[PDB]
Amino acid sequence: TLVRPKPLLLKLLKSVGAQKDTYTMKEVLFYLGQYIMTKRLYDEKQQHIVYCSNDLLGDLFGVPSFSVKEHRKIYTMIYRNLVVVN
Amino acid sequence: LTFXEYXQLXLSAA
């Protein structure tokens, strides 16, 4: 199933090299994972902790930090930046 | 686990 990232999210995804306007959820999660990893936003010691308070990701998610363990929260934050395609 | 391994866990369940 396809999703359409809203503009700030799409800009983030494009900043890692993605070129599409329409993605599967798995693609969105893949590119967002690469973004977090390459910008080194994760905690060195507990690498499920992500710090986004001085990053585009923080504006997008509306939080200063989160843990990868917070699955529902991550999806909630993602889905606010996407439209599901009919 | 590294961040990419945590990432990969989440992604795989999508």
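We number chain A the same way Swiss-Prot does; the residues here are 26-111, in that order.
Per the header of the entry, the method used was X-ray crystallography, 2.0 Å.
Cβ coordinates are placed from backbone N, Cα and C, and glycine is handled just like the others.
As annotated by Swiss-Prot, domain 'SWIB/MDM2' applies to A:26-109, with the evidence given as sequence analysis.
Proximity of A:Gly58 (mutagenesis position) to non-local residues of its own chain (separation of 6 or more, Cβ distance below 8 Å) is seen for none. In the three-state DSSP scheme, A:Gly58 (mutagenesis position) falls into the helix class. Mutagenesis annotation in Swiss-Prot: A:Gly58 to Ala, described as No effect on its ability to induce apoptosis; the structure shown retains the original residue.
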